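What follows is a set of notes on a single structure, which appears directly below.
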Amino acid sequence: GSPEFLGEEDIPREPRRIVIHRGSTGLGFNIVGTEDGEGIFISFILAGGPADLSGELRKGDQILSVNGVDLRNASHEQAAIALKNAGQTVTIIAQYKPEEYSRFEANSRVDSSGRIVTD
Amino acid sequence: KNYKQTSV
């Protein structure tokens, strides 16, 4: 989506519902994870892809569910399968978890507004 | 470590 929380406005930390209509194309974002159970997170959103256009997602979001399927404790492959096979309309519940995400990316941290910074 | 990344 377009930028909404500007400057040092805090990024909302409650869960949100995002509905992406992508037909039979990719969603246009990457997911990262480790074990099962530590969370599936958005690491990257492709410029001009369906998530960028049709959705309101950001790097650092945890994917809580896809089309009502709970992914909070999913394995990485099964989360990828769930997303790829979700169909043309994809309803994601996401929640911004930048502290957890920041542990994946080198020299990264969370600033006072909740933004992920990489030095 | 045991880290994985995938495009969807």
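Residues 94-101, in that order, are what chain B shows, numbered as in Swiss-Prot.
Technique stated in the header: X-ray crystallography, 1.5 Å.
Backbone N, Cα and C atoms are what each Cβ position is placed from, and that goes for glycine too.
Within 10 Å of the C-beta of B:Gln98 (mutagenesis position) there are 14 other C-beta atoms, taking all protein chains into account. Following the DSSP three-state reduction, the secondary structure of B:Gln98 (mutagenesis position) is strand. Looking at Swiss-Prot, you'll find the mutagenesis B:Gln98 to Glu noted as follows: Abolishes interaction with DLG4. Strongly abolishes interaction with DLG4; when associated with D-100.
Among the mutagenesis entries in Swiss-Prot is B:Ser100 to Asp, noted as: Abolishes interaction with DLG4. Strongly abolishes interaction with DLG4; when associated with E-98. The 10 Å shell around the Cβ of B:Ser100 (mutagenesis position) contains 16 further Cβ atoms across the protein chains shown.
Listed in Swiss-Prot as a mutagenesis experiment, B:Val101 to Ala is described as follows: Abolishes interaction with DLG4. Does not redistribute DLG4 to microtubules. Associates with microtubules. Other Cβ atoms within 10 Å of the Cβ of B:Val101 (mutagenesis position), summed over all protein chains shown, number 20.
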